[PDB]
Amino acid sequence: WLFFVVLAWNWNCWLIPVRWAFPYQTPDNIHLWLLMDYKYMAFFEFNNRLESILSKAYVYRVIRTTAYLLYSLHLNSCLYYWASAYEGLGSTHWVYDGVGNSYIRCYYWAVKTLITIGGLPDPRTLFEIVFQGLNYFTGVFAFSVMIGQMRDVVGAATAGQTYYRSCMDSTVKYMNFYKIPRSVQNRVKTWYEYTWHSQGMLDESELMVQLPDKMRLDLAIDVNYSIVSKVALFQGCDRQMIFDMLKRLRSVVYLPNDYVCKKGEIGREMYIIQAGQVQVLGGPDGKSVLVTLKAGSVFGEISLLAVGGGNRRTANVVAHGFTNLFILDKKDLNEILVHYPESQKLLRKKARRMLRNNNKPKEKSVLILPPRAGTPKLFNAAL
Amino acid sequence: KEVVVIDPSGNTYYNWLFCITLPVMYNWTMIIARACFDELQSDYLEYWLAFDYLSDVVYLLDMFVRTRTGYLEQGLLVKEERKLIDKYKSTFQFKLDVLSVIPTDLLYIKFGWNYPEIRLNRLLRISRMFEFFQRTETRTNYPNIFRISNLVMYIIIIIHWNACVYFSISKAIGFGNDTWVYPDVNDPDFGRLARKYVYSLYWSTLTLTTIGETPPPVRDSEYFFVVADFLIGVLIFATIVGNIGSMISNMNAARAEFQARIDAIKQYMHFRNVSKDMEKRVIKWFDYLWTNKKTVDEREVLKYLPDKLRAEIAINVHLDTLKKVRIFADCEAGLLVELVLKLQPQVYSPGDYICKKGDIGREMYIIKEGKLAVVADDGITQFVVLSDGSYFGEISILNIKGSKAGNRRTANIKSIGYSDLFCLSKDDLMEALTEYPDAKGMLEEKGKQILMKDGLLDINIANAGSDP
Amino acid sequence: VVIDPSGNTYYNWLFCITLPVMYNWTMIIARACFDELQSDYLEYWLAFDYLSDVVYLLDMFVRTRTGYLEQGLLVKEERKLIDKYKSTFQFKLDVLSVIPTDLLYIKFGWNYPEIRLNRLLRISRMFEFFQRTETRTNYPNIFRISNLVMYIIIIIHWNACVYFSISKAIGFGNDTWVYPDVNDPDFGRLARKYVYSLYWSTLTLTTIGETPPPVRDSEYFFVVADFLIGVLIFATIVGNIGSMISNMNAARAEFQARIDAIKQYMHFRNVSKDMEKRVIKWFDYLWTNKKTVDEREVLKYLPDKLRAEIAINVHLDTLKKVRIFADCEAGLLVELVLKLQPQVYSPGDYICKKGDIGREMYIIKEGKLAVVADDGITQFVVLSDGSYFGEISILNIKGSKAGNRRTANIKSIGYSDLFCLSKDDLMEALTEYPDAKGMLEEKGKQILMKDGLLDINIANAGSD
Amino acid sequence: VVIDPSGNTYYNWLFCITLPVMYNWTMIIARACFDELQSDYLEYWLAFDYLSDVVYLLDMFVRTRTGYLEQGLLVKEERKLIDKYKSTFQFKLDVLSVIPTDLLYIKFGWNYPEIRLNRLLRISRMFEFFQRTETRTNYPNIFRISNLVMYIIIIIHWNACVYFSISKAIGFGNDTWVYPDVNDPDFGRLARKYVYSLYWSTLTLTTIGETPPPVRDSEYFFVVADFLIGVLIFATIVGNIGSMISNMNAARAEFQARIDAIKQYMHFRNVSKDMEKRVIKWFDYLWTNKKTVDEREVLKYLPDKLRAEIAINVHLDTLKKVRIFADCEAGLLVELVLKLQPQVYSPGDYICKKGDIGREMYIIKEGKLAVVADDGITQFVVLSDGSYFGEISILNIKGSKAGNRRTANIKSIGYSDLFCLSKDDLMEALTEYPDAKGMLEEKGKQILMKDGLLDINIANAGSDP
């Protein structure tokens, strides 16, 4: 409906002017009016739709505005013509004898007298000053709204980049407050560059809070179901518990030659890999690279069970470069298990069985699960 | 000493303000437009010498209603003179009061009847004129026509002043001694106050729109004049465009924010490949959020009000249905108030399984407008409609002895359209009950009564109470 | 024999330096480019050069008398300051700007008295005088707009001088575009030429091209360059003005945005109209009386000590008079002081009711309250200021007559603004000093002993 | 060969490639329309055309180098780059611009360039160079306006050339509007022929018309374009400059807003004048230096791995010079230092007076402190950098027997900027190293046994059951 409606409205608003005052045009080609004489916001709504549905969000407003401008030009032309007709004389008494040039000289006269430039005309009678004033104002209005739209678009376009430099130069001046050696400058610079590129944002958490609830769960269940809901340690329990466990997770990114488990430290964390590759190293010497995990793997899981890494981590680890592995701490584990004490007893029983087999036996891979993973069965069954 | 006082915000104030505007606006034009010409002065002074005195006496009256307006002390607005006046006498804004009423209509004795330029004082009572429509904007229905109307007014008065000045300078060299200046006048068709003014106005407007369709200067006094005129026209243009730009930027700050958020969510979604069904669902939820204009959240909309107003609005909006629940009947409202103060909304999407199976269900859910149904494990016909005010989840919120394997309801419920219900919490009910140690017994007694009358397996074991 | 780099004596001397530099910046081009202004007013122009030279010389001594701070105190020994100035970048700029270059004056006679162009670079001092004077203005938007206009005038001046020079270089009257002639009776009076050239330059820099057409080669180049410069100038001006007008209308927009948000919501849930009017009048009151902002976030910028000093200076005179704080040590008092939370009421509000929780100890500041029985109006007592209204419900003691009931029925009369104090905060505060608690409860029990004291016998705690 | 897409050498080659890519954008039009200008110097036309084509094809020396990053591993490929580029886009133009072009003008001579049209396809190096350079400069202010100026000059050049072309098309002198005529000195010469046209071009591009009526149809197209593009040019330049000048200053505005709010508060509860003096002096000392920030939020969005480096860089020497913490595993200081907070501080204030039950750690740093007894008289030993006093209270040592006193009456003389640390923070931070707790406890015990006065020694367990 919109296409034909706007065509018809442009036609009926534009053809009539020259067909009421300009002398030799209303009977000359009287076919369009004769055969087409047969609170609006739908046009605005569908322009809104087209901006949304099509890549362009500016051509529609541009064409509407320039159509308004040329419509105003034509309407001013017609109204001064009718002012002359009502008064009898005036309004380009010499149109230069022909429609083919009458049209062009008419809108040339309109664009000439657009604001106040005058030129040829001289004071003839009353109301001329007021006439020139009104035309002046309408021209100024159209021009001003054009600049307004332009600055609108420029500002709305170049939005986050200014903030990006604001962060960067603020922190560089700060860090420079105390004369710190260059290495960390280079490190922080490349960190910032890599983060900013290919990501756009800087901390996706702040989007999560603004966005509602009850769909964040759907996002998390569409993203991180697999790797977690397969590990035998947390296997086979209340499905409605793991959801909070998931909801509290946090990302991090490392760089080349990055210690993560420097041997001889405590540790309280279970890492997990999303897109990268890390090497289980065997010391600063010739790289005892036993294996390098690829993706969808887990590491250091036992340390979350009542003792964080046994006051000394398993083995040294370093990274090639950019890793992007998630992180999950222990406080979350204890809080989720106290909210849902259904499985706290079974995880706890596994923990005592592990500590009781940590001293007297070795138990490489023979008695790990069946006595540990056996305790989930009856324990939560006692809920 | 008990004088009556007007309210400093009542409609009387507004109407008197509209009264005191006409005279100063009249004096801001007619004095100079009478100094310029001389064929209205000494020609129409009959009505003029009358119209002047009414405005003088209205100025005098203006000096009055200022001293009888109060100013609150401590929720109390002082309501007597002899100190309603001391502050006004001691402040500023009284020097103008001294100056701008002095009758100097005697200097005409040394200046005849051809100098109505002696009245260069009535133009100091302008703060009131400003304030009138500086303030009336906040009372109107919709602004954003008022600013442009004001700018139009100011520019028009400017051009009138300049059309005055041009004639004033013209009649100092001789009518017709040049070609730039106004022509000679003793000839006919020229000099009857209908041509002596419109022509000047035309010339002034052309000159200040600065395009140059008039004969050029020749005498070297106006080489100053035209320069100054151009240097003022530029500033006029700058002011109008800057003002309209700020206006047009301000009245659109919602769409930009909404589009920025949709941008962020689109980028994040297409950063880790998710099923496209989620894209469809997410976008067909965002459009729903936008369409009924529900972008804001009830959490933060209300966060700035003082606490009390929040209390009254909350109690008004919802206590009826809480008192409509099938258990809370004989509850001291000194509890229901803090209970109501603890509600949090939930809003849902089509085809969401709320509980659907054996789970904990440790909350309280009451339905607003929306449709819910209870089904079996599979996608079959509904068994009951939770049409308009239905609710379950009540008995779960407590923990009574000898329950029927509590907090593991296995019913199957599901949303279809859009629901937007509300939620409560067990722990909060505990903490807000802590201070009324009498109802708890009644509540648990009623719960045991209903559970027993439900024909269920309450183990009904006697309590221990062995050690008090 | 010293001064701070921030005292008003330094400010006045900063103004004092400013007078000659602006003077030097303008006259030089005109008085070397018209050649009529000199050759007849020389006696006017001995003392000015003398003055400017000696002013430069004396000022070059200031930089070795004003110290700087050494981490806690102002350096006040010159050798470092002499070393400091020697290390300053501007010192060599000073030396360049103070060079006596009139050794060529005799050699060049008076062909070019423009050789003193040297003394034209100590302008950063004018710049910092600008940047230091906006910080202490009553209302500075006007100031900056004035500075803008000053700059525009200066540029117009330079353009006019350039045009006249190019005309005299080409030769008077060989066309219909150059400056017309010199031997006529009027275009020789030294007053026509300056002003005509000013008019010329302004008409060129404006938008329309309507002046006499060009013929020669250089003038098309000149015209195009001036057109471009003019466009740039106009853009700068409009941008600056728009920036100011935006910064001025800041608050009102967001204020009305908040009000609109509230109304938009309050339409959604079908609320009643009376509170509509109440909230609207509330907003209007708070707007008019210039107390729109909320005090909490307002205060928390200063560090600890200053915040504490402000806090004590508006409260440590009422608490000194509460009944039960007869013999409390200062530290406990201050620790209490820092936990008072503003509330505000309006005429006709039930601040409390009968027989409910006793959980606060009000201390009114600037209001009026009265106790009205619900039955009609039977006002008993009106309280002016410094009213306790409490002071025992917090200090819980055994055998309370009616533990935490407070059947009083008070009500505000109009627009009172009262602080408050909680009880968990009192416990957390008193935990530090485990001594006074006993004496406080003791004297409170004595106060009760003067009247009723209980509703039952003493619950003697003879545990030990 | 292998290159990284972020390196100074890569920028230098970008500058070299972008240098001769504008010849193809300007000189071609002049030589196409202003005939007999090439005839002046054909010893330059081809003499630079060869250089242009040499570099224009040597650019592909890098489209096979400069590998793409993969899975967080460095660009280290030698054969997948070429077929990557081929499968992807930007290879089509990279050859479509590269017809040898010498097999058509042979039908027309070695004189004119208007068949070099297709070499106007490779415009990405200049765009990329412009966007890349600004992220390294110091003064991003002038760059954007310089860029816009260049663009405007170029479009003026185009319009001038097209006007003279359409002039050449029609008979010269048949109307005043067209270029006047030839067969006349300086009206049939070169320099005037284009300068005058340029002047005419700017005049007509400005909307206001000083021109005759139309000759016939198909001439008004010029003024049509003139207004249609003049409006857009002016609008965009104004918008850009306005946005940039607006954004330039906002810190001043925010500082002023804060000062305004605080002043409105203070002159409302009848604060006495002296306090107003003190607070305004403090905000002065704030703004007149570079101390006008709060560093806590500055380091907000760093990774959860850093700041221990710079931490131990700044807070380590004096902290290691203490008589309680010295015996410790470095992990202890690593956990500790990360939790401190600053305390800037104004001259002339008693930090602590005799009689005080405060509990905090206080480290002097780059200032001057000094303690008096009772009335600011008879100053005792001065406390220079790297010092403190007391600090034993922070731990509830058994038998402290005099704690909670701080009988010092300490005072500050000049701007001090010392440091602070809480107590419960220390207690929480000792949830992993229980062993050292006993040794530090006994250290305090022994030091207060002799250096401290007589200890009570009667401390014992209370109610066991």
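Chain D is numbered as in Swiss-Prot; the shown residues are, in order, 154-618.
The way this entry was determined, per its header, is electron microscopy, 3.4 Å.
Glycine is no exception: its Cβ is also placed from the backbone N, Cα and C atoms.
Record features (Swiss-Prot):
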- D:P293 to A: Affects ionic permeation (MUTAGEN)
- D:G543, D:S546, D:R559, D:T560: 3',5'-cyclic GMP binding site (BINDING)
- D:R559, D:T560: 3',5'-cyclic AMP binding site (BINDING)
Next item on the list: Among the binding-site residues D:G543, D:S546, D:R559, D:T560, state which ones have a Cβ less than 8 Å from a Cβ of chain A, giving them in sequence order; state 'none' otherwise.
Entry: none
Next item on the list: Would you measure the largest Cα separation among D:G543, D:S546, D:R559, D:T560 for the 3',5'-cyclic GMP site and round it to whole Å?
Entry: 13
Next item on the list: Could you tally the C-beta atoms, other than its own, that fall within 10 angstroms of the C-beta of D:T560 (3',5'-cyclic GMP binding site)?
Entry: 12
Next item on the list: Specify the secondary structure state of D:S546 (3',5'-cyclic GMP binding site) as given by DSSP, simplified to three classes.
Entry: coil
Checklist line | Other CB atoms, at most 10 A from the CB of D:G543 (3',5'-cyclic GMP binding site) | finding: 16
Notebook entry, point to check: For D:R559 (3',5'-cyclic GMP binding site), what is the tally of other C-beta atoms lying within 10 angstroms of its C-beta?
Noted result: 18
Margin query: Please report the Cα separation of D:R559 (3',5'-cyclic GMP binding site) and D:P293 (mutagenesis position) in Å, rounded to an integer.
Written below: 55
Note to self: I'm trying to understand the geometry here, so how far is the Cα atom of D:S546 (3',5'-cyclic GMP binding site) from the Cα atom of D:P293 (mutagenesis position), in Å to the nearest whole number?
What the structure shows: 54
Next item on the list: Compute the centroid of the Cβ atoms of D:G543, D:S546, D:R559, D:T560, then list the same-chain residues not in that set whose Cβ lies within 8 Å of it, in sequence order, for the 3',5'-cyclic GMP site.
Entry: D:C505, D:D509, D:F542, D:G556, D:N557, D:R558, D:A561
Item checked: Number of Cβ atoms other than its own within 10 Å, given for D:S546 (3',5'-cyclic GMP binding site) -> 20
Item checked: Three-state secondary structure, which DSSP defines for D:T560 (3',5'-cyclic GMP binding site) -> coil
Check: Any idea what the Cα distance is from D:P293 (mutagenesis position) over to D:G543 (3',5'-cyclic GMP binding site), rounded to a whole Å?
Finding: 52
Next item on the list: Measure the Cβ-based neighbour count of D:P293 (mutagenesis position), defined as the other Cβ atoms within 10 Å of its Cβ.
Entry: 13
